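Chemist: For reference, the structure I am asking about is given below.
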Amino acid sequence: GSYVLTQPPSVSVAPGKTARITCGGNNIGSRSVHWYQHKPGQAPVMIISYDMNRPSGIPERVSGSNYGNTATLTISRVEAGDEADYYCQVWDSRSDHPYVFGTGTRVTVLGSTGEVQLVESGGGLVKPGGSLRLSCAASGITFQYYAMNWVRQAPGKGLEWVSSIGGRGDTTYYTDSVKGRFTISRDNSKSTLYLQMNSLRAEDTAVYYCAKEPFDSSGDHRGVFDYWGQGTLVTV
Amino acid sequence: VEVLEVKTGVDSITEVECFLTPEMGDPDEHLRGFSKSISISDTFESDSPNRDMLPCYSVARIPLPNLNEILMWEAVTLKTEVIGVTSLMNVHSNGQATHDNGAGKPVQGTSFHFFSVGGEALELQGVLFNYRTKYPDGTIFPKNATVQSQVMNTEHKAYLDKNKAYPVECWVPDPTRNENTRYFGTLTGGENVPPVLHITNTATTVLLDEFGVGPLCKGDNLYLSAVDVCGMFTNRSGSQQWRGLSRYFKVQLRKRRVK
Amino acid sequence: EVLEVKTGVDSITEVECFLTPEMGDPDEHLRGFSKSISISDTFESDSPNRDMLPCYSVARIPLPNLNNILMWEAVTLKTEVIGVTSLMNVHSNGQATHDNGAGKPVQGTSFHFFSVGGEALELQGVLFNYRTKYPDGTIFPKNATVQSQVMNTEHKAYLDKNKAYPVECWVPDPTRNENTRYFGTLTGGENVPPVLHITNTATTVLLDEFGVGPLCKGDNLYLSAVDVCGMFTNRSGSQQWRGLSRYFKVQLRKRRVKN
Amino acid sequence: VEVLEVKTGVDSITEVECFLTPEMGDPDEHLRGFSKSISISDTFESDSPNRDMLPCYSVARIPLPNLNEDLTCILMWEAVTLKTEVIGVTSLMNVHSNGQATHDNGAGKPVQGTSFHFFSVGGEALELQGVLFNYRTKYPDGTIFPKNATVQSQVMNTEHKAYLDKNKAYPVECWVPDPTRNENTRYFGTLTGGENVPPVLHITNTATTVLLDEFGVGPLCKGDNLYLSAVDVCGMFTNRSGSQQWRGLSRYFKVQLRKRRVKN
Amino acid sequence: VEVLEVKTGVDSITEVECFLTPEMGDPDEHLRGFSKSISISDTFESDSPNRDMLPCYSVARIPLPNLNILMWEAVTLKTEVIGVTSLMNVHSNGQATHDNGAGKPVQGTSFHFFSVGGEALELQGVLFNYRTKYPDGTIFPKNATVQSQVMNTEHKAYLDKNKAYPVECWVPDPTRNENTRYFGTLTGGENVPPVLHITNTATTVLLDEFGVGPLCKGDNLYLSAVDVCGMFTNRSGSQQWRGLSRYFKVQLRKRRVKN
């Protein structure tokens, strides 16, 4: 099948105490693990890349490791703000499931609870067997140097990778559950990403997120989503 | 390959001219030809660098005129120089002042300048500074690193057959192989080391061995390979990034009969 | 097609001149200095003053009128930096090394470069920061893209004007310059000692591997030079480039060519 | 040995190719090719270094093919040309792994400071002479060092003669090649001392050293054994705490040998 | 002067052997071969150095055996700096490197220069600061303009006097000096190590590309030298130039010339 990442469904911690989200994987220690924070309604942010590296903005409190059959996110001085869903993610270049996400860990706090832009369009109501065109308008970046992705979150379920495209539009990959139905495409001049979703089924209802990969001189796939769009909900 | 006589005549000689751009890491488009700011790990055990922090070997596989219808293209002379050496005099752009009111700090510190011409992919040997360093998905690095990987582990053999893949700090030219390649490299380590870059179109390197035979291009393919880490750029905050430059190659080849 | 060299009393001529440095010249009191170097806040807001940018120096020297079809061929060059001892003026408006100490001598990044050719030196553009805004009055890489920081083949130019081509944008194009011999050394770093040798006993031969020197098209010899000796730190701590003139002496001979 | 004519033919020539790993001290497995962090003694009289703090000469004794399976009138392998380089020079650009920052937010301090690069090819064990920085230094059990060190040991004591005939044994700082012997060895060494000295390491497969003497005779391998010997202390690694360890690298050797007839 | 055959025989050859003492400024008798402590001026426009603060070119005019049309031709030079080991006196009125440390050795900017010629060395003027006021008793560039800081052709002179031509105003004129061989090295910087070799085995050949050496007009050989070894820092922190004498040994031979 795919590679499997297992996560504890939920974790509880008091303000001040430290929170540990584990990401179990068959020899995950020999794979680069990335971590995403997701608060309901907002764009997911990358908090750790390549096991333990913090992007500009993420505080020293947040900490990553990866050794055995287990990788570990560690938020140390926990605040009300830290309450969110945390996903681990790996990349398997050259496999039938290249971008693999964890099941997700919801953290709850039990005390007393802008150069790059990605703007999304196209979502809404549509009937079973119908069509819909998502678009994602990037600004502040030379689009052809960035591999781009569609990720979705079905009501209740976690993050599922949908489709990936290269910078030059050369490379296209899809999840097995959308192969013949969904088409990904780009207009580098108009600087926008497209998902043509036709022959829509009921299990496609989800918030569709636009996900950018880091800069690459060739626009190659790198296996990390360093910036996300605010998302667009499709219902059926 | 028993090497025999060289072909003469108007059509017996060809020329290959190209540039190799540096793979310094390219953390965002604004920093093409720079690495990411260098993070220092807490311990040897917990050293897991970001992919855009690792400079990589550059490689070009150039097809030559088709010869068959047994001749091979033989690389005889190389001209090479670093392109854009004067760019390192931009000491006014987002640098850290030497002192109060002073000009920017110029690119300086550890440098590695390396170029190779060969008739097959450059052959690599793996040596790791820290064997527990976790090299990131997307790079090709010494697999199954043991304690002996920090001095010499013969299991770590590879071919420089891909761009933005082979990190500079894992791989060196394998001196046990590379019979069909000529390689030249200089590491000038240290923290405040001055770059010394010469440019001239009057300097030629001869690629012939002690028997008068140059690299023989198998499958009519010439393999150019380069690294030019010129040193490190210190920006206002004190952060340091590798800075690299492209390398010009000009190779004279001639037709040689083999058996 | 290059043919036989002319012999006889009148078959040979000599060109002797000096090229003054274009360091920026912020006011008359500071001829051969740049303006004090400002550091920009970010890469995106880097807009240097014109008198802060050293430029390539160039001289186009008419030779005796010739022309079945003869051209002047540059054979030998003698060159040296004029006024090397001026860098021992360590008593004039400098910053003390320490309490009661002598002035801080000119030091830091240097670029010494000279070229002899039968046509304008051909330039390739490489930018340290592609978003650097070069000022009206200079000629610089136009339509700078992200790839301009490593290698953009659109940025081709001829060194055909004085006080125009900034040193930090342009290098000799190694893909052209067949009819020019160029020599350059960048010795970067912040505290680097200048090492300047002077002698009238040293001669550079300009002939290529075929025994042919630069052929002066339209009976014009093209001398080009940069001599940024390093930086002068004044009392306040601010740093200016200091440059010196370069002597050229070229021996040329008449050569018959065809077409 | 009166040296006579060189043998020619297909089978008259052989090649020896190997690497010598560095003996920097190896304080634990995590630090293979490093020394232990360097302690400074209180006085000259109380200087007793830990064994894993002392880099040692590396040595390899390589058997060559049997030559004299022939008849009356005695062949020896003669070492003619050497190719050598340091393996893993680019490893010294790992400036992100447990180092001390140059300054606030700066990259790690790179390996730098006093270095000793040395290689030898010979037909017998390298011959050593003893010179001690401090004669009262107490070298540890497990090393072989100048015995019966007198005051004159600090400049020159002719009693301190030895053969580099063992690995992880002969400390670098006690022993140098004995210039009074080593007739049958070619040795080359450079000490670049100082505290902030930049490493300058060249690599190329185009450079060849000729081992022949002024008479055109190279090292003659007694008992059909070639002796390779090396030291490559590249400088010192400063870790976060400020403590400094030697760092060394392996050395590639490639020696071309030819059969030579000798007499009586 | 059409140069013809060299004279042979016992009496056809002569030798000139002498030392030139350095003119560093000599502020009092106790400090012979030192300059005065270096004052730094407030501005460029108010820079008026003390005469005993300016090192000067040394020159010797040596009469040769009377000949006459024969002229003495200088063929080979042996030269070295006399008293290089004196720079190991690190116990005499110096500034400690650190607490309890030995004295600071002579270091920093150095200029080593020597010339052999058949006429006075010809000088070109270049000024660091054109508004520098050189003192009565020295010979310096007269009528200094703004262009004097890079190259002013009005500033021509002959090194025809001792304790007169300051080092920092004058360099050998590369447009003249046909009848002189000159060699000079400036190693600038504040902490630069002196590197002085001594040997009686090294010989410089003074013959030009035509096999002709300097021809001594009026039977006079002209030796000229500067050896500013660096600067001495004394306890107070003040810095003085230190110089050393230079040995010359010139082999001359009789040469016939015409018209």
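Numbering, chain B: per Swiss-Prot, residues 25-93, 100-289 in sequence.
The way this entry was determined, per its header, is X-ray crystallography, 3.1 Å.
Backbone N, Cα and C atoms are what each Cβ position is placed from, and that goes for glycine too.
Okay, these came from Swiss-Prot:
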| type | residues | note |
| --- | --- | --- |
| VARIANT | B:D66 to H | In strain: Isolate MAD11-BR |
| VARIANT | B:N74 to S | In strain: Isolate NY-1B, Isolate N1 and Isolate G3 |
| VARIANT | B:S117 to T | In strain: Isolate YI, Isolate TKY-2A, Isolate MAD8-BR, Isolate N4, Isolate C1, Isolate CY, Isolate MY, Isolate AIC-1A and Isolate Tokyo-1 |
| VARIANT | B:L158 to V | In strain: Isolate YI, Isolate TKY-2A, Isolate MAD8-BR, Isolate NY-1B, Isolate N1, Isolate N4, Isolate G3, Isolate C1, Isolate CY, Isolate MY, Isolate AIC-1A and Isolate Tokyo-1 |
| VARIANT | B:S269 to T | In strain: Isolate YI |
| VARIANT | B:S269 to F | In strain: Isolate MAD8-BR |
Chemist: List those variant positions among B:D66, B:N74, B:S117, B:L158, B:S269 whose Cβ lies under 8 Å from any Cβ of chain A, in sequence order, or write 'none' if there are none.
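Modeler: Of B:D66, B:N74, B:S117, B:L158, B:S269, the entries that lie near chain A are B:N74.
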Chemist: Against chain C, with Cβ pairs under 8 Å, which of the variant positions B:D66, B:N74, B:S117, B:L158 show up? Give them in sequence order, please.
Modeler: B:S117
Chemist: What kind of secondary structure is B:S117 (variant position) part of, going by DSSP in three states?
Modeler: helix
Chemist: I need the least crowded one of these variant positions (B:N74, B:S117, B:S269), counting other C-beta atoms within 10 angstroms of each C-beta.
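Modeler: With the variant positions B:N74, B:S117, B:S269, fewest surrounding Cβ atoms within 10 Å: B:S269.
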Chemist: What does the structure give for the C-alpha distance between B:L158 (variant position) and B:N74 (variant position)? Integer Å is fine.
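Modeler: Cα of B:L158 (variant position) to Cα of B:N74 (variant position) measures 17 Å after rounding.
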Chemist: If you draw a 10 Å sphere on the Cβ of B:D66 (variant position), how many other Cβ atoms land inside?
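Modeler: Total other Cβ atoms inside 10 Å, all chains included: 11.
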Chemist: Would you mind reading off the Cα separation of B:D66 (variant position) from B:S117 (variant position), to the nearest angstrom?
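Modeler: Their Cα atoms are separated by 35 Å.
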Chemist: Measuring Cα to Cα, how far is B:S269 (variant position) from B:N74 (variant position) in Å?
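Modeler: Roughly 15 Å, rounded to the nearest whole number.
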Chemist: Expressed to the nearest Å, what is the distance separating B:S117 (variant position) and B:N74 (variant position) at their Cα atoms?
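Modeler: It is 26 Å, counting Cα to Cα.
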Chemist: Among all the protein chains here, how many other CB atoms are within 10 A of the CB of B:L158 (variant position)?
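Modeler: By my count, 25.
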